[PDB]
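Visitor: I'd like to ask some things about the structure below.
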Amino acid sequence: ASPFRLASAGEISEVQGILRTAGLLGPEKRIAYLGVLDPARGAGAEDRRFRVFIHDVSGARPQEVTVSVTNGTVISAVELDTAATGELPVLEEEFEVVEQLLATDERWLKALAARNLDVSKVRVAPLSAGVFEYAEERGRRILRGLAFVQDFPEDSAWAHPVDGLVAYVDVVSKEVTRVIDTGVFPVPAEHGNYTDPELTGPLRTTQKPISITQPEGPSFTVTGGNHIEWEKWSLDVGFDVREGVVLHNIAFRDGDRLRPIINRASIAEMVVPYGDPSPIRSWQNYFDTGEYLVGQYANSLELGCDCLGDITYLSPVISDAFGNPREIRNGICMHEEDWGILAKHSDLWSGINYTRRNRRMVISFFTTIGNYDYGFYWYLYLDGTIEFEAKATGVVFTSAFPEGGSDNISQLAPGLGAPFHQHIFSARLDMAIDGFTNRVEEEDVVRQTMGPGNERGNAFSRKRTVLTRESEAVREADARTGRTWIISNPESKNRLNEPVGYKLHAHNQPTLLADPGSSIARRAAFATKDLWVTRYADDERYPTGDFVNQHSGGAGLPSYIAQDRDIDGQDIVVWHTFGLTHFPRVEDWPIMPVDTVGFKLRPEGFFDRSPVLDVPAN
Amino acid sequence: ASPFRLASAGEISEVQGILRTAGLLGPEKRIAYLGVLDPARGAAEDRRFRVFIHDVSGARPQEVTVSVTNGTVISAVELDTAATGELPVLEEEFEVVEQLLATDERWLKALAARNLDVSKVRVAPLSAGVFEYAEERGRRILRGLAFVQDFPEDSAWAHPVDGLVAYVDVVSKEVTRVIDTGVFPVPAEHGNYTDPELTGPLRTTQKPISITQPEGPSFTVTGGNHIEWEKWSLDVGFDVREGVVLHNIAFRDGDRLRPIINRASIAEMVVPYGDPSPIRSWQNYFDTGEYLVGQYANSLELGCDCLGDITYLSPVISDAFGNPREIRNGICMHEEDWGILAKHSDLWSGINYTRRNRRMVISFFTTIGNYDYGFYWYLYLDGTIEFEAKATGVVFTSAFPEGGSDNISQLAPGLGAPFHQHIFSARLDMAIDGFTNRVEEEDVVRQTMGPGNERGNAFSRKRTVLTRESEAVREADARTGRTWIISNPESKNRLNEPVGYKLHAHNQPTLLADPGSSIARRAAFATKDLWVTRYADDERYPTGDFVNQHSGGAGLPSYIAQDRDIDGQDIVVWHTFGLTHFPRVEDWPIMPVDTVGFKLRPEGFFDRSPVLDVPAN
Ligand SMILES: [Cu+2]
Ligand SMILES: [Cu+2]
Ligand code: NA
Ligand code: NA
């Protein structure tokens, strides 16, 4: 019975019961986060621990609590000073509170009346506050509000942003702290209803079906609920309400030895910073993972359109606000798909023609965070490659388009704007290349000058620089010199006496653009550099720290790195920053075609020859 | 009817007939290149063919244009190859290097020093380049590197013979030089990837994946090579030098057929080697320009190379004598599922919406000695156009020096793989809503915290129009998100903005060789990521018409010197992209596919998303 198994309904019911018998979960208390802790290093009988963040709707200070579900006990419980360590993640039940409060506020009603907007039709997005110049918000749980008109129940409100207007609200005290009206902007009038035949036109009748089937079923097996074996790979698929799908114990069976590669892979944070300097939006930075918890909003994915082919679904269970278990039905898709040619050669001299097909194992989920929808895909390939891809879609976040244009906003439709922004991800890769004794080298291509030893000026080379200590392990991209990062095990040698390794291949997209002195540069410090390496510690889980909401800065990676620990042949963690810089285009409106970003790792002397010689002819 | 139709066997046979009739194709003559020309701008029909004719008795070659429609020779000119370059390598010349070397006393002595049976020594016929050997100028030379084949079915690449190279004049049939710098062990392990001893028991764990289309494919093929698919329109051409060429890429937006790209091809591909040993320091293979990648296109087997419901084209090429030869099932065409197109679950409206993506795939796979490359063009529902190269085959080997190397990787005991690049040039003759186009370079612009940007969150972008060819040689800047936008300044979308497409490059390293090198001059195109020229009908390749043993002086740097107006003109984008390959143990004994490419996405071309009319699955 695997200690990395998914949380069961019964387990969550029991932490609820333990928090009840123990005295911490009455009415007025509400769970802002609940998840299982990974087993400790070396222990592996089992002790299933859950960690819980408890909010206080009666305004008392929140608690961080660790419970043992195996022994039926509270391991620890500590009161939180939110002004110091940060506010708890946004609750789903607060998604409506911003709108409901504002609907009876005279300053808000006056702003709506000036624009002739019916209050019954004004939707207000519950938007994270960050930390700016407002002293009264320190210690207070604040959400900011931007308004969108919905003309009728099925209307897309994103088509009708109300610019020049923003409200700040305290969601514990149920007070409106501020209403800011800098002037009326026309509310864009065209609708963005992408299911309306008026807008779609007649639907295409030209697409013939593509049937993908597996008459003998899939080549992977699922045992113990979430243990996958596929084509030499083995792993455990976890799920957490903050991170979403998490991969554990990624290993590869090389002959008869199960060889670890990655101990834990996750998307540990993702931030969406906006680059419109208008006071109406200039505070806007959404930490979809750390503030909102992307796992909790995972869609129930339907067969034949979200996931095509022979699909095996996991239905993860999470906690509601009161500690009752809630299933995300068909929340995780697992399937294998063809991936074209793996290897091919037609040899003149031998007469031998050889072709083999590639395939990949896909483990995915899709989440919706307000207007955004994101797919998170992990891929394992026959040849040992590991890949992540994020697919970004949904509806773009809108504003008015100013008369006489903008350097910081795109026009989508008449009067309709889309502020510039980025989506930046952090992949946390707890590495275990042939076990835990690992190190990282930065590899650059090296150009050589024509001269003695290189008389024709054709020579080129490479250089590798070991990252020895955390203070040296904050690295940037250099696409021009083909910069990559190799994680090796200096005590595990391949048959050519070279240390075994994996090479991280980044897309080299721009990192965080904000000025280095900005609030967002301090709070999302991770996003300013492409690659970070830390020494593993059990309490260093997120690059932005445990409590991101209204936390002032420096938390997470920059504080971790400051310990300056030895990472040369030690248990280490790689943190890869990657993202999309989005200047919205007309083609993104009224619903955005998928765009993608990601990274991959390829074996680099890990194997003793190609690991796919034993793949059969098709 | 279509003037863009593939060459037929009859047309090639007629070109043969016209040339013979004109006295240009006697018994000593060989066709080193034959291809149909594209119709003239603003063109009833005149199918013209261009031919490079080699003479095996040593007479000067000719470049000839024929009108097959009119039965006439348009032009015929004698080439001085010392000046303008040698013709492409002929397939019949491949065996010549081995055959001549087998009775050469210097070569036999070198093999005897190594205890190698000449009957087992394969010799790779390698392009010579231009270096320090004055006697080679005006002569057709190939260089030879040796590999031992232990038995008929053995992979010779496992057993390179280092420290030895030979140079051969393939017309006079003379060995000009044999250089033996010293014996290296010939690596002993076999690289036989079908041998059960090396593969182990084959996996029985792979269960079938079946891709079918019960009602057939969603695309139509008319006039032999005209494809219509999900609003897209194009013609699929094929040339022996370039391989698959895409013509007239257009998109039917409502009632209007809107051009996007007039011609898309891979116009050159070079493989420069980075091992400074005299035995390999001359190695640079222009697979397209010197070898002609289309002529070596594989016949693709149903169910193995192309999975699903496949429509094949079987293009016809000329042999050395002007007789037509079909490449059976040489071009694959199919549509495939491409995951999610668009998705949103809206809380306020209660509407949940999901649509699937698809792409049209047009591909071919060629084999150039040890290398095998797949060339893939993709068209997506949303207007995206993409190219992908898939590189596989067996790596080019050497000895691995005792005490290591800064320029060669170890694959197996004693077996090396010198470092190299594979660098492609995509020639995109742009027609964004027609021919009046321009190109802007777009960079992200960071902004300083201060007045107007008090919280320091603002960021922007800037576009710089490339106005004349002298300003149109550009480099990558990944850090600033650099892209290039091709727009039509006379065609505006409903928001009064010029329609455009944005080119997204991979930002891989460009040519690494010292800028004073022969390869940096011969492959000048490869030193920069982006070039823009004014269209001219004789500016077809970034390296010129004749690359074999040709120095600098032709191709893109000569074209760019004309400094022509490209601001609202008929322009051509040339994008350099490549893989830099430090071979790894996992590449041996047969290489897993690696990829490189680029794409173009609509950028205000459409008045809103072009896939609102895609139905639910
Ligand atoms: Cu975006
Ligand atoms: Cu290569
Ligand atoms: Na680790
Ligand atoms: Na053009």
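Numbers in chain A come straight from Swiss-Prot, and the residues shown are 9-52, 55-628, in order.
The deposited model was determined using X-ray crystallography, 1.9 Å.
Each residue, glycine too, has its Cβ placed from N, Cα and C.
Here Swiss-Prot flags A:296-307, A:379-384 as substrate binding site, drawing on similarity to another entry. Under the heading active site, proton acceptor, Swiss-Prot lists A:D298. Where Swiss-Prot documents A:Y382 to F as a mutagenesis experiment, the accompanying text is: Loss of activity. Swiss-Prot lists A:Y382 with the feature active site, schiff-base intermediate with substrate, giving similarity to another entry as the kind of evidence. The Cu cation binding site annotation in Swiss-Prot covers A:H431, A:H433, A:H592.
I'd like these features described in context: how deep, what's nearby, how far apart.
Guide: When other Cβ atoms within 10 Å of the Cβ of A:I379 (substrate binding site) are tallied across all protein chains shown, the result is 19. Under DSSP, A:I379 (substrate binding site) is assigned to a strand (E or B) in the three-state scheme.
Long-range neighbours of A:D298 (active site, proton acceptor) (same chain, six or more residues apart, CB within less than 8 Å of its CB): A:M280, A:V281, A:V282, A:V304, A:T377, A:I379, A:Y382, A:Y384.
Its Cβ taken as reference, A:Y382 (mutagenesis position) is surrounded by 23 other Cβ atoms within 10 Å in the chains shown.
Residues within less than 8 Å, Cβ to Cβ, of A:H433 (Cu cation binding site) and separated from it by at least 6 positions along the same chain comprise A:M280, A:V281, A:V282, A:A400, A:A402, A:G589, A:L590, A:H592, A:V607.
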Visitor: Rounded to a whole number, what is the CA to CA span in angstrom between A:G52 and A:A55 on either side of 2 missing residues?
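Guide: In this entry the gap's Cα endpoints measure 7 Å apart.
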Visitor: Sequence gap of 6 or more, Cβ distance under 8 Å: name the residues on the same chain that satisfy this around A:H431 (Cu cation binding site), in order along the sequence.
Guide: A:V282, A:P283, A:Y284, A:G285, A:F407, A:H592
Visitor: Say we define neighbours as other CB atoms within 10 Å of the CB. Which of the binding-site residues A:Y296, A:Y302 has the fewest?
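Guide: Among the binding-site residues A:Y296, A:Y302, the sparsest Cβ neighbourhood within 10 Å belongs to A:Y296.
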Visitor: Under 6 Å from ligand 1 by Cβ, which recorded positions from A:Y296, A:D298, A:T299, A:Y302, A:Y382, A:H592?
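Guide: By the Cβ criterion, which requires under 6 Å to ligand 1, the hits are A:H592.
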Visitor: Counting other Cβ atoms within 10 Å of each residue's Cβ, which of the binding-site residues A:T299, A:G305, A:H592 comes out lowest?
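Guide: Counting other Cβ atoms within 10 Å of each of the binding-site residues A:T299, A:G305, A:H592, the minimum falls on A:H592.
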